[PDB]
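One structure is given below, encoded as structure tokens.
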Amino acid sequence: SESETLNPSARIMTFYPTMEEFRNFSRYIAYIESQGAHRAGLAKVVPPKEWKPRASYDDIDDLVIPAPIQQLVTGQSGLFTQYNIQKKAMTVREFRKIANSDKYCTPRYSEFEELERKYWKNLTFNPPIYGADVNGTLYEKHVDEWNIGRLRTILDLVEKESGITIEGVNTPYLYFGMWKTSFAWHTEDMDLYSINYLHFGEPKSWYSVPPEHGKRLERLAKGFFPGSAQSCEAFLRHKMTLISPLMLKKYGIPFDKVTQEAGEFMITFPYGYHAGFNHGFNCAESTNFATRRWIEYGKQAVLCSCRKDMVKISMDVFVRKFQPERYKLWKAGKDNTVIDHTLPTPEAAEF
Ligand SMILES: O=C(O)c1ccc(O)c2ncc(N3CCNCC3)cc12
Ligand code: NI
Ligand SMILES: [Zn+2]
């Protein structure tokens, strides 16, 4: 009731923490949730200006991108499917040269709405290369605030208990973008949170649908791609499906849009569908994390049913540790708990 009164429009919120607020990562997430941020599914956090995670990005031209992917997009009328074509390894220097070449570079424009229109007009032409899923971090070893290599959230329980690492999920990924490279509509694996920091370059634009409206987006997508939906219980997790804002408007799906600049963080929340594109040559770092509120999403995440090497995290350790009274009921398949997408994580109490 009090949570439904905070950010009731479920618009994307933007925060400007001071250094003292910034220092404690998990505490700040709880705070923005206490302000209703999660209701949007996506939030922006602008870090204090005296903060930098790396002195210089002049020394990484030799960094290898082992598996660049060329993004072939097919479709019309605002509905598309993206096919990946893996290309040969290349260095950042090589990647940047291609990105900034006349062939792949960002078109000229005035307002963002103009670039956005060009993206949706030309997305099936001249398929770009995305230097995605590069294992690594660009943080200096001694950065202790919002360090994507070690956020110290309860997601650490996975590795801690089982030794299991899942690349990009409890380890960091780098993404080197160029004009018109895309990320398709999806929620995170196991419906986890994610953090995304744009180290440098041109912006990355995002779309998001409130978790409270996630099911509507799913119903729409199933009607649009009945073949894919029949074959898999969670086809959007393939991350191949692109849907334009006009199409969302046309079918009454609530969504917001936000543009991320170099030096800014984006947080995505459990069950927040999102998608977007890069404006030009840029570099982003990301990984997943959890709070106590995520556990229930974890137990209920509807998972891809047709592919091996799909991400599945055993929820057992979390339920034992944080929901001991529900453990036996849950193991017996009788845990009928219903998720309230508006409630902030328990850690937010102090706020
Ligand atoms: O591309 C982005 O900036 C991006 C932004 C936000 C997300 O939640 C993403 N999730 C997955 C993803 N892909 C890239 C292609 N290989 C599989 C992982 C990219 C992103
Ligand atoms: Ni993602
Ligand atoms: Zn599947």
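Sequence positions for chain A are given in Swiss-Prot numbering; the residues included correspond to 3-353, in order.
Header entry for method reads X-ray crystallography, 2.3 Å.
Any Cβ shown, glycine's included, is placed from N, Cα and C.
Sequence-distant contacts of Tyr132 (2-oxoglutarate binding site), defined as residues of its own chain at least six apart whose C-beta falls under 8 angstroms from its C-beta, comprise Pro70, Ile71, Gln72, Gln73, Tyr177, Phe178, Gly179, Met180, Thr183, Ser184, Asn280. What Swiss-Prot lists as 2-oxoglutarate binding site is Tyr132, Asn198, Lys206, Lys241.
For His188, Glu190, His276, the entry in Swiss-Prot reads Fe cation binding site. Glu190 (Fe cation binding site) falls within neither a helix nor a strand when secondary structure is assigned with DSSP, and so counts as coil. In the shown protein chains, 24 other C-beta atoms lie within 10 A of the C-beta of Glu190 (Fe cation binding site).
Summarising the annotation, Swiss-Prot assigns domain 'JmjN' to 14-56.
Residues annotated as domain 'JmjC' in Swiss-Prot, with sequence analysis given as evidence: 142-308.
One mutagenesis experiment catalogued in Swiss-Prot, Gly133 to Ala, is accompanied by this note: Abolishes histone demethylase activity; when associated with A-138. When other Cβ atoms within 10 Å of the Cβ of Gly133 (mutagenesis position) are tallied across all protein chains shown, the result is 29. In the three-state DSSP classification, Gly133 (mutagenesis position) falls within a strand.
For the published mutagenesis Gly138 to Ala, Swiss-Prot gives the following note: Abolishes histone demethylase activity; when associated with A-138. Counting only residues at least six positions away in the same chain, the Cβ atoms of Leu65, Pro174, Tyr175, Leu176 sit under 8 Å from the Cβ of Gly138 (mutagenesis position).
Using a 10 Å radius centred on the Cβ of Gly165 (mutagenesis position) and all shown protein chains, the other Cβ atoms total 7. Among the mutagenesis entries in Swiss-Prot is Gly165 to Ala, noted as: Abolishes histone demethylase activity; when associated with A-165.
One mutagenesis experiment catalogued in Swiss-Prot, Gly170 to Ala, is accompanied by this note: Abolishes histone demethylase activity; when associated with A-165. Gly170 (mutagenesis position) has a Cβ environment of 20 other Cβ atoms inside 10 Å.
According to Swiss-Prot, the mutagenesis experiment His188 to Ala carries this note: Abolishes histone demethylase activity without affecting ability to bind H4K20me2. Cβ neighbour count for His188 (mutagenesis position) (all protein chains, 10 Å cutoff from its Cβ): 19.
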**Study point:** Pairwise CA distance, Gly170 (mutagenesis position) versus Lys206 (2-oxoglutarate binding site), rounded so that it is a whole Å
**Key:** 19
**Study point:** Largest CA-to-CA spread of 2-oxoglutarate binders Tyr132, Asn198, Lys206, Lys241, angstrom
**Key:** 17
Exercise for review: Report, in whole Å, the straight Cα-to-Cα distance of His188 (mutagenesis position) from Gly133 (mutagenesis position).
Suggested key: 19
Check your understanding: In terms of Cβ proximity under 8 Å, which residues at least six beyond the ends of the domain 'JmjN' (14-56) contact it?
Key -> 5, 8, 140-142, 145-149, 153-155, 195, 199, 201, 208, 210-214, 216, 258-260, 262, 265-276, 293, 295, 343-344, 346-347, 349-350, 352-353
